[PDB]
Amino acid sequence: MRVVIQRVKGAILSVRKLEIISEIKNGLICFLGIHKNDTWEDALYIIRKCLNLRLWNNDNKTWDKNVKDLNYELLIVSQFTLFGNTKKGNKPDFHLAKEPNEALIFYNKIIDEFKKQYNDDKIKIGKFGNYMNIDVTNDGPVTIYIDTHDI
Amino acid sequence: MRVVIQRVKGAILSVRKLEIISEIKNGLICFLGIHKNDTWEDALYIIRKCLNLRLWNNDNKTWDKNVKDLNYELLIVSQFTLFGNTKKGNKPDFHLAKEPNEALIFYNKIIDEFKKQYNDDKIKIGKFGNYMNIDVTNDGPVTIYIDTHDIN
Ligand SMILES: NCC(=O)N[C@H]1[C@@H](O)[C@H](n2cnc3c(N)ncnc32)O[C@@H]1CO
Ligand SMILES: NCC(=O)N[C@H]1[C@@H](O)[C@H](n2cnc3c(N)ncnc32)O[C@@H]1CO
């Protein structure tokens, strides 16, 4: 499983009816990619990293507060393009991405778990399998990458 | 070298005078991280992929046009946080980043090479070593990740 985590001041997510369906204020936007062989343990790792990663400062020191400490939000967005393999040519190859129908069911379980480990109000999502327009205010910017297959 | 590429309809980047210092319309925002071990060839790989990756559709086929074909822009944003190591705990560790002063010089060369391979009016940047506020309209979204240390 792969994620790209960006720290934001706000993010506005729109799709065709454009029409807003999701917004957060301060927090994290997480672009989430599900590998065909991802397991539930891969998901858990991403969930707790997303929720406990210390991407904000204290007055005292840097990198010392996470999203929960600040009561901030998370906008989780499905991104199959993280498995866009560009090693062979300039046409990205998406072979490694779990196929959409299963990846949907897996995605919804992950969202369910994000909520259980934090709060229903705090987890926003996109619209899986649709075109999305996302207005983000990148705060830094801060951008973090995790691939669970590295452990 | 590490890069996160995102396809955008627009991006306004501002810093403390916060005033606007860079703006693009349709194109790519590239979050660019320099490893302490990167050589000029790491850079060349990244530049090539950024400029040539086919992240837009043609009328009759997907993943078939690059930023150049469409005459679109790129906003290049320096990002040491891409080496945020989180294997050990929940405090990210950034030791793999190239040291800032040398990194700026490297970064500046990369930007110039970007200007070379495309058009200096279509290449735009942020403010290395400074807090930046970037208003991005993500178009898709479409996010690509490349670590040169996985390749060659
Ligand atoms: N361009 C925006 C977009 O990525 N759209 C993707 C995802 O929202 C979703 N999707 C399908 N498979 C996956 C997967 N393995 N992981 C994450 N999302 C998936 O289905 C869309 C087209 O495949
Ligand atoms: N928060 C946004 C940010 O990351 N700002 C970084 C980069 O703009 C730049 N910088 C320093 N070292 C590097 C490096 N090794 N690679 C890329 N950029 C660097 O210096 C800022 C603080 O170190």
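Using the numbering of Swiss-Prot, the residues shown for chain B are 1-17, 27-161, in order.
Yeah, the Cβs are placed from backbone N, Cα and C, and that goes for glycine too.
Lifted from Swiss-Prot, the feature list:
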type     : residues                   : note
ACT_SITE : B:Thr90                    : active site, nucleophile
BINDING  : B:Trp72, B:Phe89           : tRNA binding site
MUTAGEN  : B:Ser87 to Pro             : Wild-type deacylation of D-tyrosyl-tRNA(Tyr)
MUTAGEN  : B:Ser87 to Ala             : Partial loss of deacylation of D-tyrosyl-tRNA(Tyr)
MUTAGEN  : B:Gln88 to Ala, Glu or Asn : Wild-type deacylation of D-tyrosyl-tRNA(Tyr)
MUTAGEN  : B:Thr90 to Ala or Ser      : Wild-type deacylation of D-tyrosyl-tRNA(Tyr)
MUTAGEN  : B:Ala112 to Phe            : Loss of deacylation of D-tyrosyl-tRNA(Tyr), loss of deacylation of glycyl-tRNA(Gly), not toxic upon overexpression
MUTAGEN  : B:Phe137 to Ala            : Loss of deacylation of D-tyrosyl-tRNA(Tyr), loss of deacylation of glycyl-tRNA(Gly)
MUTAGEN  : B:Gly149 to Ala            : Loss of deacylation of D-tyrosyl-tRNA(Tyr)
MUTAGEN  : B:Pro150 to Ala            : Loss of deacylation of D-tyrosyl-tRNA(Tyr)
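DSSP classifies B:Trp72 (tRNA binding site) as coil under the three-state reduction. Distance between the Cα atoms of B:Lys17 and B:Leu27, which bracket 9 unmodelled residues, is 5 Å. Checked against ligand 1, the recorded positions B:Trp72, B:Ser87, B:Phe89, B:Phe137, B:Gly149 give B:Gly149 as the ones with a Cβ under 6 Å from it, listed in sequence order. Filtering of the mutagenesis positions B:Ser87, B:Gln88, B:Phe137 by Cβ separation from chain A (threshold: under 8 Å) yields B:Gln88, ordered along the sequence. Among the mutagenesis positions B:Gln88, B:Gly149, B:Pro150, the residues whose Cβ sits under 6 Å from any atom of ligand 2 are B:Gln88. Highest Cβ count within 10 Å among the recorded positions B:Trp72, B:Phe89, B:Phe137: B:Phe89. Considering only the recorded positions B:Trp72, B:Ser87, B:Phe89, B:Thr90, B:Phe137, the residue whose Cα is spatially closest to the Cα of B:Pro150 (mutagenesis position) is B:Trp72. Here B:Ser87 (mutagenesis position) is positioned 9 angstrom away from B:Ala112 (mutagenesis position), judged by their C-alpha atoms. Cα distances from B:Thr90 (mutagenesis position) to the recorded positions B:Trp72, B:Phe137, B:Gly149 are smallest for B:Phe137.
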